[PDB]
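A.B. asks: My questions all concern the structure below.
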6 protein chains.
Amino acid sequence: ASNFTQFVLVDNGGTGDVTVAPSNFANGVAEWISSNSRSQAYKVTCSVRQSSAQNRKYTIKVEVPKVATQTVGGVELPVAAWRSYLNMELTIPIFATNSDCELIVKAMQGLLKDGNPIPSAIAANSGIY
Amino acid sequence: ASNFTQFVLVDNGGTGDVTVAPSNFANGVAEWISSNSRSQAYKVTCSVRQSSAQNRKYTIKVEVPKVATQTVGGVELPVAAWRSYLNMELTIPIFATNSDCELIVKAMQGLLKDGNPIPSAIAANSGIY
Amino acid sequence: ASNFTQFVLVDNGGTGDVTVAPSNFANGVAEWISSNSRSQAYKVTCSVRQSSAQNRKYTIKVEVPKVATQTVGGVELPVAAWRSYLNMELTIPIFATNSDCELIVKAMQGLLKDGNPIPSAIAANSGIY
Amino acid sequence: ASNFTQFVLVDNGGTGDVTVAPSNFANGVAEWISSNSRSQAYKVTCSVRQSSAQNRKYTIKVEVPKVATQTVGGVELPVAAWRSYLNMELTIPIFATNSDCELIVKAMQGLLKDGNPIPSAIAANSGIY
Amino acid sequence: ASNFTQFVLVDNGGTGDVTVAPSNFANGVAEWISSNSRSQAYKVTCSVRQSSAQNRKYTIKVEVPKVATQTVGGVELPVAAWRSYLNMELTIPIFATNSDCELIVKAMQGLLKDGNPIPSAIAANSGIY
Amino acid sequence: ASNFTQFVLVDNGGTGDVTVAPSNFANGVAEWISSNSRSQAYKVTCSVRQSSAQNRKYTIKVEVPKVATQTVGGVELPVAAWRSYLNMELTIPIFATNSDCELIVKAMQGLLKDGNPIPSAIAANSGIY
RNA sequence: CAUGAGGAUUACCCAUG
RNA sequence: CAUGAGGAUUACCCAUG
RNA sequence: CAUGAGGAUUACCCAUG
RNA sequence: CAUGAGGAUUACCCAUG
């Protein structure tokens, strides 16, 4: 095995899909980027540290760019109009078994499933009410 | 479209599903909890705010109980040994349209989809390798 | 020849064998763990470096769980009462050829072979007498 | 009994084998050396101490020499071109039973068994990858 | 997936090839070493960093040894009579797409192709004329 | 005889090849430039010197431009949006025979051969992982 | 005592606590 | 290290402890 | 951080900004 | 002259020895 593989970050039914690939592992931070110029690429990073004697902490970061072409000094450069940032920290006690961890993954997947509250609010630019 | 409703957090295909229901709305912070004591419950909270002039920011927190060898309704100490904490922060520039936000949600879904690196690592008590 | 693979750490002759698999590669430090919660897992880590101008140095660490009266998947405190730690450091002068290094490995195997003093003492909760 | 006996440190199928014999027990440090001049001998030392109220620690040291003949002041002396050093510390909780300790010995033997990752890297002068 | 793997540095048909294998990846610096005595080995290191707001910079190093045996006082050691050192720095703006980077790589390969001015000068202990 | 000649820097089959031609050889620094606007041209420079009593040192530079058109006040000029810079220094002891130098050249070609770690990382806007 | 993928000419030494 | 419905141009920074 | 056809025993060292 | 995973608009510039 080796879980450091490329994957589809944004699924648009096989066409216009955004896949992200392994690009760096320096300093214990695993990185993935899309096939773009570093200035217009999607970025995903992940790292795990035993933050305490009895805790392990995963730090995950995702960057979604709004691509654009900008004219600087009368020349066109590929760039990002702006970026959206997702920063998440997951603290798991060392006593958690593999099945305990699978439970955490399922909860995170159910949290963001289409039709549920949170993803519905985010997609509609509103709060929860 | 009131979105503050009950939803399935952990989907075990109909049998053994974990449902989470509205439990508090103090200060604009929406809360959902499972039908358990608060020490063993699945908890979800969410709120939105204008973090700065350029950004809006969603803060989402999730608490997942350690289930293996758990004593239902019992007093389990220390608390830190029996709970996992998920802390998510999503920063979105004010220029993002509903379409842009839909894509951001898809990116979060893709990140955690089954078989992908991050969820596979977490579920196996591993890092990236 | 990629050598970062799964291997049998504790050989109980086919039945009850403990296998250890790649679980992390952050910072050049390779890690292997058994299929357990991290509090009860068998862990192995290894790294190499040029300690000085004259030597190269391998740092190998092993963590072995206390199994007698163990509650699988449970919270066992204090941590120090349920785990044994092995810390190995191998210093090798830069002049050592593959042949020299093979002999060093044989010396380590001979040191721990069944029936020999050191392993017999450790297994019997004894010292030398 | 008495586990303070000679043993084969390096096994080359009964011919060219390096056996090591008890040579000193002063100050609670058990020592073994090969039949050589003190300057060209293999050396093994072992000691156990109750390092804490609830821990016992084994300190083991092995020295593998690269033998050579050196001319000093126009005279030939038996000496060591260089030496390889193995230093290991094993911390075992006092609650470990004899079977718990046998588990530690087996893990150390499996760790160094021919064909496995670590001994393969060391013998090939490389890291783990 | 992984590019921190073993590879052929010097290609002498199929036999006499110099292969370099991963050895260490500490502090964002990946290192590869050829087999046998570290003192007579080929070395390759590589790293990337954000040198400035718009630039990423690669630092690559190669060491080619002149294998020889040292004899002092009748003691002979495997050493490097001397070493040839290669140090290269490649700066690439963040606006470069994958296509641009591929072009940069072709330029480097073209610069060193057999028969061209530069590799010809070096191979003949010469300069330009 | 002469090695200060025209040569192919970038090989794109037979058509679209980037050729670089001699332009100047002042102060021991040989320079090659591709055709058309100097502002959009590829540049290669090379020089050798006795860096010390025992060493000779080659300094080589390559510049890869990103061709673009600049427009200011309705006036358009051919320019380079940006440039990628390569700087390499090769030190070779005066004891190196022609055979040794040929080996050094093969090492450089091997380092950059298609499919190998380094050229692969660069071509993909990546680091080592 | 303890911790260090801290060093050594290897039962010594260094740093932090 | 830890905590923040603390900030960011996002592996950085701030406050409290 | 940046520059040097600056030097090295090559992830160190120097000069200038 | 030498070193720097020091920076650049790349035969210039900086820090240290």
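So for chain D, numbering is Swiss-Prot's, and the shown residues are 2-130, in order.
Determination method: X-ray crystallography, 2.4 Å.
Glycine too: its Cβ is placed from the backbone N, Cα and C atoms.
Checked Swiss-Prot, it gives:
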MUTAGEN   D:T46 to A  Loss of repression of replicase translation. 80% loss of binding to the operator RNA in vivo
MUTAGEN   D:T60 to S  Loss of repression of replicase. 20% loss of binding to the operator RNA in vivo
MUTAGEN   D:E77 to A  No effect on the organization of the T=3 capsid, but with a loss of thermal stability. No effect on infectivity
MUTAGEN   D:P79 to A  No effect on the organization of the T=3 capsid, but with a loss of thermal stability. Complete loss of infectivity
MUTAGEN   D:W83 to R  Complete loss of viral assembly
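Context for these features, please: burial, neighbours, distances.
C.D. replies: In sequence order, D:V30, D:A31, D:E32, D:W33, D:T60, D:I61, D:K62 make up the list of same-chain residues 6 or more apart from D:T46 (mutagenesis position) whose Cβ falls under 8 Å from its Cβ.
Its own atom aside, the Cβ of D:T60 (mutagenesis position) has 15 Cβ atoms within 10 angstroms in the protein chains shown.
Within 10 Å of the C-beta atom of D:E77 (mutagenesis position) sit 11 other C-beta atoms, taking all shown protein chains into account.
A C-beta separation below 8 Å, combined with a sequence spacing of at least six in one chain, links D:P79 (mutagenesis position) to D:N37, D:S38, D:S40, D:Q41, D:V68, D:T70.
Sequence-distant neighbours of D:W83 (mutagenesis position): residues of the same chain at least 6 apart with a C-beta under 8 Å from its C-beta are D:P66, D:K67.
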A.B. asks: Sort D:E77 (mutagenesis position) into helix, strand or coil using the DSSP assignment.
C.D. replies: strand
A.B. asks: In terms of Cβ proximity below 8 Å, which mutagenesis positions out of D:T46, D:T60, D:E77, D:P79 neighbour chain E?
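C.D. replies: Filtering D:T46, D:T60, D:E77, D:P79 for a Cβ under 8 Å from chain E leaves D:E77.
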